[PDB]
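Participant: Sharing a structure with you now.
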Amino acid sequence: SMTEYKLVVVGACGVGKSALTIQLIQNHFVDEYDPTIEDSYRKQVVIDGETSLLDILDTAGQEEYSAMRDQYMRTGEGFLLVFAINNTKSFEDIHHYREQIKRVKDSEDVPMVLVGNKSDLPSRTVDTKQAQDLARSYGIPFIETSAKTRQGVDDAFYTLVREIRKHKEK
Amino acid sequence: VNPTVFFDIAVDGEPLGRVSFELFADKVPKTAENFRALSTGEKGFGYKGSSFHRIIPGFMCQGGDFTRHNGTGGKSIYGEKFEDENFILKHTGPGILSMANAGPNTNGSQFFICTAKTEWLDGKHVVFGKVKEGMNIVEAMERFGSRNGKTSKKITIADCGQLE
Ligand SMILES: *SCCCC(=O)N[C@H](C(=O)N[C@@H](Cc1cccc(O)c1)C(=O)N1CCC[C@@H](C(=O)OC)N1)C(C)C
Ligand SMILES: Nc1nc2c(ncn2[C@@H]2O[C@H](COP(=O)(O)OP(=O)(O)NP(=O)(O)O)[C@@H](O)[C@H]2O)c(=O)[nH]1
Ligand SMILES: [Mg+2]
């Protein structure tokens, strides 16, 4: 028996939620865009010497009717808030996701990591400082990732698990 | 009369049955005309041969991508997209025919057939028709769907056209 964590990947359309997840799970990157409705993955990992089972929920970038979004926020233990560094609207959308999670969880202290994805691209529109300051305002880590080059991918998910573990200590 | 169009549905190429639709041209003429013309193929492109790429049992069956064949494509008779014509009609229950979209004013060719009342889509998706005959075929199509909409067999519009 090992610890198990329910992680949820949220963010606007096309920011790379699935590409980050598939890189973690399958160690490959696809340029193709297959929009997500909902997909679930499981992976056994060792993080800080502690072996754990990650249950990862990959969500849709488009909202449906909230009652099922409140569902996975209700049951999720930690959340990746993903935006793309070349999509300013996706960065602006971040606060909506955090607000929704805090509302469902009735807490300002929910395990979360802000993820700035597509850090390989030269079309950047969101400054790193903007994201760092946002993460500071929320009290959460910020991780820059590229699902294409695998930069920061393990770091983003493993840091989220560390945040859950730290929250469980309080 | 409002136009009636038909789809002959196939499952991995084998005929399943015919679904016919009344198109509410009296209320939504531009949206009705788009679907009618794409069903006849008269502009040189349209639904024939395309698939229902997303089937969610108890919710809806979605199709209409004849350009990319993967659920990302869309082409109307007016260009890549056209505006939401009106939101008069509501998603009141099974059989409602409505436009898929990526947000306001992004109608192309993709559409969905409701298998339940879906009121949360009212005012966001333009309703323009209803199943007239063959609702049992739409119900048979749901067996091939799943909670995230992925289909287990190729559900296609083997033939389509206009009856009146
Ligand atoms: S985040 C990527 C959005 C891409 C997009 O909007 N594509 C549309 C499309 O298929 N729209 C769907 C709405 C939708 C809902 C959830 C996720 C995505 O990706 C898209 C649509 O119109 N539609 C009909 C009503 C039901 C809904 C659904 O499946 O809810 C679970 N799909 C195409 C048309 C370009
Ligand atoms: N260059 C680059 N492209 C990326 C990166 N991550 C994703 N992409 C590309 O961006 C597109 C969208 O990726 P995808 O993972 O499907 O995004 P999503 O957030 O899951 N979209 P949805 O909300 O519809 O499910 C794809 O073309 C994918 O290859 C990245 O780090 N770098
Ligand atoms: Mg996705």
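Here Swiss-Prot sets the residue numbers for chain B, with the shown residues being 2-165 in order.
How was it done? The header gives X-ray crystallography, 1.4 Å.
Placement of Cβ uses the backbone N, Cα and C atoms for every residue, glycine included.
Take a look at what Swiss-Prot says about it:
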MUTAGEN   B:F60 to A  Loss of ability to stimulate MAPK/ERK phosphorylation
MUTAGEN   B:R69 to A  No effect on peptidyl-prolyl cis-trans isomerase activity. Reduced interaction with BSG/CD147 and ability to induce leukocyte chemotaxis
MUTAGEN   B:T107 to A  No effect on peptidyl-prolyl cis-trans isomerase activity. Reduced interaction with BSG/CD147 and ability to induce leukocyte chemotaxis
MUTAGEN   B:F113 to A  Reduced ability to stimulate MAPK/ERK phosphorylation
MUTAGEN   B:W121 to E  Loss of peptidyl-prolyl cis-trans isomerase activity
MUTAGEN   B:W121 to F  75-fold decrease of sensitivity to CsA
MUTAGEN   B:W121 to A  200-fold decrease of sensitivity to CsA. Reduced ability to stimulate MAPK/ERK phosphorylation
MUTAGEN   B:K125 to R  Loss of acetylation and interaction with TARDBP
MUTAGEN   B:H126 to A  Loss of peptidyl-prolyl cis-trans isomerase activity and interaction with HCV NS5A. Loss of ability to stimulate MAPK/ERK phosphorylation
Participant: Including all protein chains shown, what's the count of other C-beta atoms within 10 A of the C-beta of B:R69 (mutagenesis position)?
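Facilitator: Other Cβ atoms within 10 Å of B:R69 (mutagenesis position): 12.
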Participant: Look at each of the mutagenesis positions, B:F60, B:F113, B:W121, and point out the one with the fewest other Cβ atoms around it within 10 Å.
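Facilitator: B:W121, out of the mutagenesis positions B:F60, B:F113, B:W121, has the fewest neighbouring Cβ atoms within 10 Å.
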Participant: Tell me whether B:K125 (mutagenesis position) sits in a helix, a strand or coil according to DSSP.
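Facilitator: Assignment for B:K125 (mutagenesis position) reads coil.
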Participant: If you compare CA-to-CA distances from B:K125 (mutagenesis position) to each of the mutagenesis positions B:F60, B:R69, B:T107, B:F113, which comes out shortest?
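Facilitator: Considering only the listed mutagenesis positions, the nearest one is B:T107.
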Participant: Out of B:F60, B:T107, B:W121, point to the one nearest B:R69 (mutagenesis position) in space (Cα versus Cα); all of them are mutagenesis positions in the record.
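Facilitator: Closest recorded candidate to B:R69 (mutagenesis position) by Cα: B:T107.
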Participant: Measure from the Cβ of B:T107 (mutagenesis position) and count the other Cβ atoms within 10 Å, all protein chains considered.
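Facilitator: 17, counting other Cβ atoms within 10 Å of B:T107 (mutagenesis position).
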Participant: Report, in whole Å, the straight Cα-to-Cα distance of B:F60 (mutagenesis position) from B:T107 (mutagenesis position).
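Facilitator: Roughly 22 Å, rounded to the nearest whole number.
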Participant: Measuring Cα to Cα, how many Å separate B:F60 (mutagenesis position) from B:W121 (mutagenesis position)?
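Facilitator: Answer for this pair: 12 Å between alpha carbons.
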Participant: Would you mind sorting out which mutagenesis positions among B:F60, B:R69, B:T107, B:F113, B:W121, B:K125 put a C-beta under 6 angstroms from ligand 1?
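Facilitator: Passing the 6 Å Cβ check against ligand 1: B:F113.
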Participant: For the C-alpha pair, I'd like the distance in angstrom between B:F113 (mutagenesis position) and B:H126 (mutagenesis position), rounded off.
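Facilitator: If we compare the Cα positions of B:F113 (mutagenesis position) and B:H126 (mutagenesis position), the gap is 10 Å.
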Participant: Given the mutagenesis positions B:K125, B:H126, and counting only Cβ atoms in the protein chains shown, which has the most within 10 Å of its Cβ?
Facilitator: B:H126
Participant: Using Cβ atoms and a cut-off of under 8 Å, determine which of the mutagenesis positions B:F60, B:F113, B:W121, B:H126 neighbour chain A, and list them by sequence position, or give 'none'.
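Facilitator: So the ones by chain A are B:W121.
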Participant: By the DSSP assignment reduced to helix, strand and coil, which category contains B:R69 (mutagenesis position)?
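Facilitator: DSSP call for B:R69 (mutagenesis position): coil, neither helix nor strand.
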